[PDB]
Number of protein chains: 2
Amino acid sequence: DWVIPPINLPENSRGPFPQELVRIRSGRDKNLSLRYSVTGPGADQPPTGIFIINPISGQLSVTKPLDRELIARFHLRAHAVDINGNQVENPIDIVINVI
Amino acid sequence: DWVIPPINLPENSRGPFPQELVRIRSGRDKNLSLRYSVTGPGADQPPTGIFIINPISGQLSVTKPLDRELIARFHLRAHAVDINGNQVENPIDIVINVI
């Protein structure tokens, strides 16, 4: 039940975009084909597509510049699934503060 | 089995020291008195005392400035234990890159 520390991203990033933020992976993907996805507002809920996660690497990226005066915090969950779509473990909550 | 992303700390930090880096806690400490400790080189093995973790908050700090040319990476493990010292969950590995 370790909580991943919140990421802090300054607003007005000049990118380039997509801008790689941090790798979010499950140690077990090395010896088990895993698929990563992210869910939540900023991902698959309004606002949509501000954060994407590369399915095999778990590399999470931001797609455009942020604005702390519009949205100051994002809360997403990353998920890891096997070859048949079964989640191999509980989703990890991800907190992103726009600074 | 989510791996916590590595922290990146620039060398020659002017502190002040101790310098609070990141909170490393177990979500369950909120409804269960937990005690945090860190182990590994840079913590309780040479070089000793470069990173400390506050026992109740899980707030991890660095005690002096780093030097990437001397030690470029630290690998510590945080631990969470109950009122009787039982570990309540597996230790989380922590990777700190000196940039």
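Following Swiss-Prot, chain A shows residues 160-258, kept in their order.
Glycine residues also receive a Cβ, built from the backbone N, Cα and C atoms like all the rest.
Features reported for this protein in Swiss-Prot:
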type    : residues               : note
MUTAGEN : A:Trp161 to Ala        : Loss of dimerization; when associated with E-173
MUTAGEN : A:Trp161 to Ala or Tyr : Loss of calcium-dependent cell-cell adhesion
MUTAGEN : A:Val162 to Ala        : Decreased calcium-dependent cell-cell adhesion
MUTAGEN : A:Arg173 to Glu        : Loss of dimerization; when associated with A-161
MUTAGEN : A:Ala237 to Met        : Loss of calcium-dependent cell-cell adhesion
MUTAGEN : A:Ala239 to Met        : Loss of calcium-dependent cell-cell adhesion
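Put simply, A:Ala237 is the one of the mutagenesis positions A:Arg173, A:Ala237, A:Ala239 whose Cα lies nearest to the Cα of A:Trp161 (mutagenesis position).
Minimal Cβ crowding within 10 Å, among the mutagenesis positions A:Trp161, A:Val162, A:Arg173, is found at A:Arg173.
Checking the mutagenesis positions A:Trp161, A:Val162, A:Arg173 against chain B with a Cβ-Cβ cut-off under 8 Å leaves A:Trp161, A:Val162, in sequence order. Note: the Cα of A:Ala239 (mutagenesis position) and the Cα of A:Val162 (mutagenesis position) are spaced 16 Å from each other. Using a 10 Å Cβ-Cβ cutoff, A:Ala239 (mutagenesis position) registers 24 neighbours. The secondary structure of A:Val162 (mutagenesis position), as reduced to three states from DSSP, is coil rather than helix or strand. Cα-Cα distance from A:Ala237 (mutagenesis position) to A:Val162 (mutagenesis position): 13 Å (rounded to the nearest whole number). For A:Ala237 (mutagenesis position), the number of other Cβ atoms no farther than 10 Å from its own Cβ, over all displayed protein chains, is 23. You'll find the Cα of A:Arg173 (mutagenesis position) roughly 29 Å from the Cα of A:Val162 (mutagenesis position).
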